[PDB]
Amino acid sequence: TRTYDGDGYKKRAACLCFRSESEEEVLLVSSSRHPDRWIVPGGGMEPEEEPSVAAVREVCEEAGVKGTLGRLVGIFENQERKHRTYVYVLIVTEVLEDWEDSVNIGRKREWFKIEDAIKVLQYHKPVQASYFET
Ligand SMILES: O=P(O)(O)O[C@H]1[C@H](OP(=O)(O)O)[C@@H](OP(=O)(O)O)[C@H](OP(=O)(O)O)[C@@H](OP(=O)(O)O)[C@H]1OP(=O)(O)O
Ligand SMILES: [Cl-]
Ligand SMILES: [Cl-]
Ligand SMILES: [Mg+2]
């Protein structure tokens, strides 16, 4: 069940999944529609679901990782697609081998240096590239 802010923007949560507290390498996942493209893992909040809980759930489902939830980075809008995403830091401590989206749609995941994550996100997901700006 999709959820929405009062202005009709779809509510989402996502994590920047870092390998370590150094925050030098981040986990991206393949686009569901275009698997040769990379995205930051995330998705819709469920009814009455805390944003931090949604963020952790979505990265388990999409990226097959768990870890230590860190700070809220910020709340980011995509004007064209009308969605608003809470973006958290997650320090990955567990990497699972056969996660929901790997099994269901063959979703891929890969570690990127921050500068390379920004590069591959820029063309189709410039708002996601902007998560890393600070
Ligand atoms: O841009 P929207 O209209 O909100 O639609 C998006 C988009 O799907 P499209 O392929 O239809 O543009 C995402 O696909 P990608 O970012 O992977 O290319 C998809 O993401 P995922 O399948 O990766 O989860 C996302 O879902 P979400 O916001 O839950 O991450 C889905 O929105 P819906 O699930 O609400 O249709
Ligand atoms: Cl790191
Ligand atoms: Cl976006
Ligand atoms: Mg998603």
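Chain A is numbered as in Swiss-Prot; shown residues: 9-142, in order.
Placed from the backbone N, Cα and C atoms, the Cβ positions cover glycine too.
Copied over from Swiss-Prot, here are the features:
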DOMAIN    17-142  domain 'Nudix hydrolase'
MUTAGEN   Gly50 to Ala or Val  Loss of diphosphoinositol polyphosphate phosphohydrolase activity
BINDING   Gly50, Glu70  Mg(2+) 1 binding site
MUTAGEN   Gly51 to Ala  Loss of diphosphoinositol polyphosphate phosphohydrolase activity
MUTAGEN   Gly52 to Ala or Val  Loss of diphosphoinositol polyphosphate phosphohydrolase activity
BINDING   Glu66  Mg(2+) 2 binding site
ACT_SITE  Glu69  active site, proton acceptor
MUTAGEN   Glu70 to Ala  Loss of endopolyphosphatase activity
MUTAGEN   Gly78 to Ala  No effect on diphosphoinositol polyphosphate phosphohydrolase activity
MUTAGEN   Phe84 to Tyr  Induces a strong decrease in Ap6A and [PP]-InsP4 hydrolysis, while it only weakly affects PP-InsP5 hydrolysis
MUTAGEN   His91 to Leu  Induces a strong decrease in Ap6A and [PP]-InsP4 hydrolysis, while it only weakly affects PP-InsP5 hydrolysis
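Location within the structure of each feature annotated in Swiss-Prot.
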| residue | record | DSSP (3 states) |
| --- | --- | --- |
| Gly50 | mutagenesis position | strand |
| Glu66 | Mg(2+) 2 binding site | helix |
| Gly78 | mutagenesis position | strand |
| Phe84 | mutagenesis position | strand |
| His91 | mutagenesis position | strand |
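Nearest neighbour of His91 (mutagenesis position) by Cα distance, taken over the recorded positions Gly52, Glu66, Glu70: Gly52. The subset of mutagenesis positions (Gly50, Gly52, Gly78, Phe84) lying with their Cα within 10 Å of the Cα of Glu69 (active site, proton acceptor) consists of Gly50, given in sequence order. For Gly51 (mutagenesis position), the count of additional Cβ atoms within 10 Å of its Cβ stands at 19 [all protein chains shown]. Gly52 (mutagenesis position) sits 8 Å from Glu66 (Mg(2+) 2 binding site), taking the C-alpha atoms as the reference points.
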